[PDB]
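Trainee: Here it is, the structure in full.
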Protein chains: 2
Amino acid sequence: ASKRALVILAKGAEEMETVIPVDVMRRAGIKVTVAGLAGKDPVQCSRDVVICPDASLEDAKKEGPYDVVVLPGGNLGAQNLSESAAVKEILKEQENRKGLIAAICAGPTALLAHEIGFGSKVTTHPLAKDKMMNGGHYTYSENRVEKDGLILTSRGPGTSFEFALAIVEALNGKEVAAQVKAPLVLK
Amino acid sequence: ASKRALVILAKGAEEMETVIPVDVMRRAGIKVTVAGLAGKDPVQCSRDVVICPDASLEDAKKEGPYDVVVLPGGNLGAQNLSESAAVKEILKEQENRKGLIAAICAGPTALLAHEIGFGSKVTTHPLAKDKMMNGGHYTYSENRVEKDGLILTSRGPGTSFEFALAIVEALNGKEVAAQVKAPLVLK
Ligand SMILES: *[C@@]1(=O)C(=O)N([C]C(=O)O[C][C][C][C])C2=[C][C]=[C][C]=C21
Ligand SMILES: *[C@@]1(=O)C(=O)N([C]C(=O)O[C][C][C][C])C2=[C][C]=[C][C]=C21
Ligand SMILES: [Cl-]
Ligand SMILES: [Cl-]
């Protein structure tokens, strides 16, 4: 059976960190739902790219649960995810069921806000380290991608392919990830 | 004065190759117009990401000319660009005025279709080489980014950051490109 991914898309999301994982996961045969935090309407990303979500979060939640929940970064995107009770509920449920949660750039700061994965080794964008580490609830890593059990984090737009391929590997295995990687012309 | 970029967005465009250059160019202070080939409506990209263009191509053309014209790849995107009389006119004008033209993945095959930049050293996605080289009108390169004068080409999603930063360097210089690069967390 096909794996399923929920990508939560908020105003101010970093559009590269949203699109690269969506695209790469689809290349891997994952069924991906791009879910609008605010509803079903188009979302203005951080650099003004406008993306039309597949569904509202409210609706995508009804079709849960998912094999992965993905949190893009972007400062204002991650803040919107951090402030959302709906995101809180989704992440708590995911953690409780031992499902994967993946977050990139400032995205992992939503894990802090929602008290998810405490004690994990994590990375973030360098600029988001201090926010993530407030209280010493995680251990910090400078690895480009950090997978600690079911908490998978990464650093920035430039690590988005690596992040996405790590998700693919976690869900579908090493061999699928390698097959998906080759046509991309990655260094 | 600020440089201006026209990114031509067709149905079936590779969304990573569209979004990474748009975002990176905006980070560089370039004024970017995402122009819908078919009109003003949202565009279904290759992996089903839906992007709302800033304008129709018809309208963006009236605000021309541009310091760069950018052609994303995607097989079906590049075919739509290749078949477009409007794209032909835009590229011929750009070439005649000695403005930069940048194309990635299958995107450079539109240069062939429109008889642009013949004699240039170019690259493409490996799978698009034979189409690009039909007639021996270009010389082929395996470099991740190839800049030959005002024809700038690149290979795939995994070379999109390098492609975008090369555009930035061409328009705004080495130092701006380096400054834009550092926060991205690129290898
Ligand atoms: C990331 O895409 C991203 O999310 N940020 C935001 C950030 O780190 O802000 C720190 C503020 C505390 C949350 C960012 C910054 C720079 C380049 C890329 C990215
Ligand atoms: C590119 O994004 C892309 O454009 N292609 C299409 C391609 O090369 O098709 C060749 C058919 C002749 C035009 C592609 C293919 C695979 C991965 C990435 C990309
Ligand atoms: Cl941001
Ligand atoms: Cl394609």
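For chain B, we keep the numbers from Swiss-Prot: what you see runs 2-188, in order.
Placement of Cβ uses the backbone N, Cα and C atoms for every residue, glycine included.
Feature list, courtesy of Swiss-Prot:
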MUTAGEN   B:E18 to N  Strongly decreases enzymatic activity
MUTAGEN   B:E18 to Q  Strongly decreases enzymatic activity
MUTAGEN   B:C106 to S  Loss of protein and nucleic acid deglycase activity. No effect on mitochondrial translocation. Reduced protease activity. No effect on protection against metal cytotoxicity. No effect on methylglyoxal-adducted glutathione or CoA
MUTAGEN   B:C106 to D  Abolishes oxidation and association with mitochondria. No effect on chaperone activity
MUTAGEN   B:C106 to A  Abolishes enzymatic activity. Abolishes oxidation, association with mitochondria and protease activity. No effect on chaperone activity. Reduces binding to OTUD7B. Removes the glycations and restores histone 3. Reduced localization in lipid rafts; when associated with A-46
ACT_SITE  B:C106  active site, nucleophile
ACT_SITE  B:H126  active site
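Situate these features within the shown structure.
Mentor: The 10 Å shell around the Cβ of B:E18 (mutagenesis position) contains 34 further Cβ atoms across the protein chains shown.
According to DSSP, B:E18 (mutagenesis position) is assigned to a helical segment.
In the three-state DSSP assignment, the secondary structure recorded for B:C106 (mutagenesis position) is coil. Around B:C106 (mutagenesis position), the same-chain residues at least 6 positions away in sequence with a Cβ under 8 Å from its Cβ are B:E15, B:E18, B:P73, B:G74, B:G75, B:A79, B:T125, B:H126, B:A129, B:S155, B:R156, B:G157, B:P158.
Within 10 Å of the C-beta of B:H126 (active site) we count 28 further C-beta atoms, all protein chains included.
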Trainee: Check B:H126 (active site) against DSSP and tell me helix, strand or coil, would you?
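Mentor: Its secondary structure by DSSP: coil.
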